[PDB]
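Engineer: Structure below; questions to follow.
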Amino acid sequence: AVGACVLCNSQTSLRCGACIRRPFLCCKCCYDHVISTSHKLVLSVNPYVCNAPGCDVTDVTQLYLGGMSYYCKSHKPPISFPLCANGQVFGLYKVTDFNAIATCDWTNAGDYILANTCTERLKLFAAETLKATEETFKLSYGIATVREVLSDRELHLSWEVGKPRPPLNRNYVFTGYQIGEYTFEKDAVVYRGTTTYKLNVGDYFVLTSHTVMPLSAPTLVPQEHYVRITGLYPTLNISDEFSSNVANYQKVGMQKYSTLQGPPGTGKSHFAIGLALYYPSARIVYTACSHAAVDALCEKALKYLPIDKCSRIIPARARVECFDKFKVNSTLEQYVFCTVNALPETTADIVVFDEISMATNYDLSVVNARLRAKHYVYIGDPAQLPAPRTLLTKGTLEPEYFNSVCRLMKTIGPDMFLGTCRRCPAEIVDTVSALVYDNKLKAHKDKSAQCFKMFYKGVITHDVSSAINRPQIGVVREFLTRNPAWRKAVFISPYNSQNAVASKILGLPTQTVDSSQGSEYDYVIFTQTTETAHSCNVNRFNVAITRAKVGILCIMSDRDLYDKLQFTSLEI
Ligand SMILES: [Zn+2]
Ligand SMILES: [Zn+2]
Ligand SMILES: [Zn+2]
């Protein structure tokens, strides 16, 4: 019952009982909270409630200290002090932004803006409160009791009446009943059990509600600049392959943390792994939120770093298959490849945090909490996709509010910028360079003359809310008959249900924009599907068209993004 004031650190016995996280508040700040919000329950060793038998007054503003106990106006003795007076709440050791964070429901973009422009201790309160709210919201959805099992990849479901039905995408991972995690796709539904199990009829699914642990460490440790490379020993023999990155590698050694903005195909993996070869004795933990981001860092390490000094950390509650060519769960190897949520408690010379646009402030804090390191390197791109905010339905979250690193990158600039895209035909590089990189991204490749755009609104049907555009798929089917080189193309759209239809009609492999992030393919076919905020988001569009190494076909719904594409227009 004794702790520090989440606003000014001052010791107190006073927690707010109305805040979902029950933060410790000092007398001066607990007042400014209760007097300006619907929050009136103040906890101590014992709650600030009327001690009179049967009295239900819990509002600290209506309570008084009578000797040792607390009473309301109706019950207090003649000699009694009001608990709230003179800008304080009586406690031992005797905020506008804190109020907005503490009370918001996290459905509005402005909630995320504030959780990212506030003080550092408020960024942790914000992140804890948000994640708790996200988790206690999951308790508010319908169960899917299995009616019948068609095959090993399809079954039918009966849905609980009175509670809403959650979106059936790869984003929403259920828990079967403890028959392991289970996802679904687009009355025949496509079931995907993490553990292979002959699905029993009557068995029920419920969503994976995890307990939100408190945060302690800041999002970003305080910044230190050094005169010389600190606690790292560079090679003199550095392979020409990594000669480009030498000055940035010395920058990494000469400050506590560094930010690298690398646009698509600019050499992020190359940079991350090239750091190990430039500081060859340095212990490096390689971390990202997703298994796929960590597995990409593994593939690059496999090519350049000795395989005996590399470990892939895999949590015993295995969710999806991941990188299988390192020693598994050897925490003490020089090179450790681990998702944030599985990180062990250890130390390092360098921590490399990759795909930083997908990190939340909760993720940034957990890393600083589990890994004590001489240098933190933050790699990603604020022009790429953020983590989905399940509760955010109103307003759009701008890149400068994704997390503390993206905010730094969007305000003061990144410490290091990889400025040459080596993956994409020039037509794509020129488009995104102007769209999201203020003309600072340069093309290595020539124009491919295999980058095509077509303006075709088509017809938009919906599977619930997920959009489908069959005529857009029809246009692709026609294009494929005349363009056999594209038979190998990955189909990409902003919608699962569009992808499900494209899968059956075209037989192409299928990716959402969001699942395509970090991947590259020779040929991409993109159907915008709709002109919504979701399908027109410049970050999503940037990711969509930068997957392609040789050619891209964009069937567009939005005039603006269509006119911006520096592609050959097709007719029909
Ligand atoms: Zn305070
Ligand atoms: Zn409160
Ligand atoms: Zn009373």
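So for chain A, numbering is Swiss-Prot's, and the shown residues are 5325-5418, 5427-5509, 5518-5526, 5531-5916, in order.
Cβ coordinates are placed from backbone N, Cα and C, and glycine is handled just like the others.
The annotation Zn(2+) 11 binding site is assigned in Swiss-Prot to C5329, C5332, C5350, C5353. Per Swiss-Prot, the feature Zn(2+) 12 binding site maps to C5340, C5343, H5357, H5363. According to Swiss-Prot, the Zn(2+) 13 binding site annotation covers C5374, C5379, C5396, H5399. What Swiss-Prot lists as domain '(+)RNA virus helicase ATP-binding' is 5581-5762, and the listing cites sequence analysis. Annotation of the natural variant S5360 to P in Swiss-Prot: In strain: Omicron/BQ.1.1, Omicron/XBB.1.5, Omicron/EG.5.1; the original residue is retained in the structure shown. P5401 to L appears in Swiss-Prot as a known natural variant, with the remark: In strain: Delta/B.1.617.2. Where Swiss-Prot documents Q5412 to H as a natural variant, the accompanying text is: In strain: Iota/B.1.526. Annotation of the natural variant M5557 to I in Swiss-Prot: In strain: Omicron/BQ.1.1; the original residue is retained in the structure shown. Looking at Swiss-Prot, you'll find the natural variant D5584 to Y noted as follows: In strain: Epsilon/B.1.427/B.1.429. Record note (Swiss-Prot) on the natural variant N5592 to S: In strain: Omicron/BQ.1.1. Looking at Swiss-Prot, you'll find the natural variant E5665 to D noted as follows: In strain: Gamma/P.1. In Swiss-Prot, the entry for natural variant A5692 to V states: In strain: Theta/P.3. The structure shown retains the original residue. Quoting Swiss-Prot on the natural variant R5716 to C: In strain: Omicron/BA.2, Omicron/BA.2.12.1, Omicron/BA.2.75, Omicron/BA.4, Omicron/BA.5, Omicron/BQ.1.1, Omicron/XBB.1.5, Omicron/EG.5.1. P5743 to S appears in Swiss-Prot as a natural variant; the accompanying note says: In strain: Mu/B.1.621. A natural variant is reported in Swiss-Prot for this position, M5753 to I, and the note states: In strain: Kappa/B.1.617.1.
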Engineer: Minimum Cβ neighbour count within 10 Å among the variant positions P5401, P5743: which residue?
Structural biologist: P5401
Engineer: Fill in the CA-CA distance, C5329 (Zn(2+) 11 binding site) to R5716 (variant position), as an integer in Å.
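Structural biologist: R5716 (variant position) has its Cα 25 Å from the Cα of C5329 (Zn(2+) 11 binding site).
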Engineer: List the same-chain residues at least 6 positions away in sequence whose Cβ sits under 8 Å from the Cβ of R5716 (variant position), in sequence order, or say none.
Structural biologist: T5690, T5691, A5692
Engineer: As a check: which entries in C5329, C5332, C5350, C5353, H5399, the binding-site residues, place their Cβ less than 6 Å from an atom of ligand 1?
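Structural biologist: Once distances to ligand 1 are taken from each Cβ, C5329, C5332, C5350, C5353 fall under 6 Å.
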Engineer: Taking the Cα atoms as reference points, how far is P5743 (variant position) from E5665 (variant position) in Å?
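Structural biologist: About 30 Å separate the Cα atoms of these two residues.
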Engineer: So which recorded positions out of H5363, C5374, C5379, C5396, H5399, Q5412 are up against ligand 3, CB under 6 A?
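Structural biologist: If the test is a Cβ under 6 Å from any atom of ligand 3, the answer is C5374, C5379, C5396, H5399.
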Engineer: Under 8 Å Cβ to Cβ from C5379 (Zn(2+) 13 binding site), same chain, six or more residues apart: give me those in sequence order, or none if nothing qualifies.
Structural biologist: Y5395, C5396, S5398, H5399
Engineer: Inside 10 Å of the Cβ of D5584 (variant position), count up the other Cβ atoms and send me the figure.
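Structural biologist: I get 6 for this one.
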Engineer: Go through the recorded positions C5340, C5343, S5360, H5363, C5374, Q5412 and pull out the ones with a Cβ less than 6 angstroms from some atom of ligand 2.
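Structural biologist: Close enough to ligand 2 are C5340, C5343, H5363.
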Engineer: Given 8 unmodelled residues, what's the whole-number Å distance between the CA of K5418 and the CA of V5427?
Structural biologist: 18
Engineer: Distance between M5753 (variant position) and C5332 (Zn(2+) 11 binding site) at the Cα atoms, whole Å?
Structural biologist: 28
Engineer: Applying the rule Cβ within 8 Å of the centroid of the Cβ atoms of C5329, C5332, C5350, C5353, what extra residues of the same chain belong around the Zn(2+) 11 site?
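Structural biologist: Near the Zn(2+) 11 site, beyond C5329, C5332, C5350, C5353, sit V5330, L5331, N5333, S5334, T5336, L5349, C5351, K5352, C5354.
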Engineer: Could you give the Cα distance in Å between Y5509 and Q5518, the residues bounding a stretch of 8 unmodelled residues?
Structural biologist: 5
Engineer: Find the Cα-to-Cα distance between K5526 and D5531 in angstrom, rounding to a whole number; note that the 4 residues connecting them are absent from the deposited model.
Structural biologist: 10
Engineer: Compared by Cα position, which of the recorded positions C5340, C5343, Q5412, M5557 is the closest one to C5353 (Zn(2+) 11 binding site)?
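Structural biologist: Looking at Cα distances from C5353 (Zn(2+) 11 binding site), the smallest one goes to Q5412.
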Engineer: Of all the variant positions given, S5360, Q5412, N5592, which has the fewest Cβ neighbours within 10 Å once its own Cβ is left out?
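Structural biologist: Checked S5360, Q5412, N5592; of these variant positions, fewest Cβ neighbours within 10 Å: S5360.
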